[PDB]
Amino acid sequence: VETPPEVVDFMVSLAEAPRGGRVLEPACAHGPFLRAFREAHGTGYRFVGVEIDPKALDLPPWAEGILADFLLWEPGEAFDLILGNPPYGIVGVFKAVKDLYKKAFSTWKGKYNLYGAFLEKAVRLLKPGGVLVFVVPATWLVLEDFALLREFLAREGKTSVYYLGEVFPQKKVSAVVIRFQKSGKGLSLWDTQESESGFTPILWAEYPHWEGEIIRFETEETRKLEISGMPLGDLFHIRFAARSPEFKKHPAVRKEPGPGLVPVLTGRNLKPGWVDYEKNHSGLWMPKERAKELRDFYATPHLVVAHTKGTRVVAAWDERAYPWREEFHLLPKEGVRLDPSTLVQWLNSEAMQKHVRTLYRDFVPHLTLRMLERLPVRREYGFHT
Ligand SMILES: C[S@@+](CC[C@H](N)C(=O)[O-])C[C@H]1O[C@@H](n2cnc3c(N)ncnc32)[C@H](O)[C@@H]1O
């Protein structure tokens, strides 16, 4: 929260409304965007603010305050411009309300997130040609739970995404400003440069036929690398480890070492290019040959790629086939032949790190399945014929 001034200024500069138009700020509180817009564009507008907490609603006399749950409020009028910084979070009573939300919002998938709902509601309250400018996390660009939100936006209007990054005081959230015009078109991806005067936009690329696919920062080098290799997801089955509880509810699993016992490995045992079979980080041990009973692949030496180490590719070949409590487990597909040592070297390479960092920056904190499935494998490390 607490939208930094330079961010509010940037958003206000992308905003527009016809003289007399209705300007709305959902989850307004004291109305930071209502005020800023008026100061920058003028008084000739109808300013409206919606707040649910009667103790937060602190608006000037020129603004029409409204106490309601934006997500469930049904006004009788559409709006020209919607400005705001929607609440970031899940389920906030809670589960009770959540179900009404789940039935009210069509883009709601998985645990979703409140900001996605605000976006859909906002678009639905917009009149044709209307404009919304929101600051939100960058997770919806790549995450699976936001696939429906992406399709929605793509089909309802033209979308512009301005990458800001980690601009808020709390540093682990990457922000993005979305400028949506309810006048169908495609997607424009912009980057920004932070200077003393604030942000300066820089057009990165445009996708006029965008229909909701993941948004990435592509360059000629990424494109090149991807067309000249095959997707890792065509050569391997990506499997998931058993969660810690499965192990604890499994007999033969001890919480103290002993002879014949092997440590249940975690992401701390995975190093770039090697596995540390020595240090136990889970506090669980079990007879190696018994791991096969939790997941069959535990008995097969295979490739392990990290999902806990952030947005980078850390991989190793588990030659010993130990039980794992996490990470991605890759099993080659039928007929795929590969060179483990060179594949591993390739995945941990600088070029691979540069490639991934270029595309997804810091949108999300960990490498996801969708990012992993598309990693290009040079045909000289593995192939299916
Ligand atoms: C992200 S804050 C934005 C505050 C302020 N506009 C700013 O930019 O700093 C969302 C505010 O709207 C209110 N709010 C939270 N959940 C809401 C909901 N479901 N419906 C309506 N208002 C909500 C809260 O009081 C909260 O202060």
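Here chain A follows Swiss-Prot, giving residues 21-112, 121-413 in order.
Each residue, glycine too, has its Cβ placed from N, Cα and C.
Every protein chain considered, the tally of other Cβ atoms within 10 Å of the Cβ of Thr23 (S-adenosyl-L-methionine binding site) stands at 19. The S-adenosyl-L-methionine binding site annotation in Swiss-Prot covers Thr23, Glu45, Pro46, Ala47, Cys48, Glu71, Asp89, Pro107 and rests on a large-scale study or a structure entry.
The Cβ of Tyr108 (mutagenesis position) has 17 other Cβ atoms within 10 Å, all protein chains considered. Quoting Swiss-Prot on the mutagenesis of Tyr108 to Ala or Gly: Drastically reduces enzymatic activity; KM for both DNA and s-adenosylmethionine is not significantly changed.
Here the residue is the original one, while Swiss-Prot reports the published mutagenesis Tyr108 to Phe or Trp with the comment Essentially wild-type activity.
Record note (Swiss-Prot), mutagenesis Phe196 to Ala: Drastically reduces enzymatic activity; KM for both DNA and s-adenosylmethionine is not significantly changed. The unchanged residue is displayed. On its own chain, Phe196 (mutagenesis position) has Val21, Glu22, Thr23, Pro24, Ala203 as residues at least 6 apart in sequence with a Cβ closer than 8 Å to its own Cβ.
In the three-state DSSP scheme, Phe196 (mutagenesis position) is classed as coil. What Swiss-Prot notes for the published mutagenesis of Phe196 to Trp is this: Essentially wild-type activity.
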Gap-flanking C-alpha distance, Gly112-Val121 [8 residues absent from model], angstrom: 9
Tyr108 (mutagenesis position) and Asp89 (S-adenosyl-L-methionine binding site), distance between Cα atoms, whole Å: 15
Of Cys48, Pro107, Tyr108, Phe196, recorded positions neighbouring ligand 1, Cβ under 6 A: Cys48, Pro107
Neighbour tally for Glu45 (S-adenosyl-L-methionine binding site), based on other Cβ positions within 10 Å of its Cβ: 26
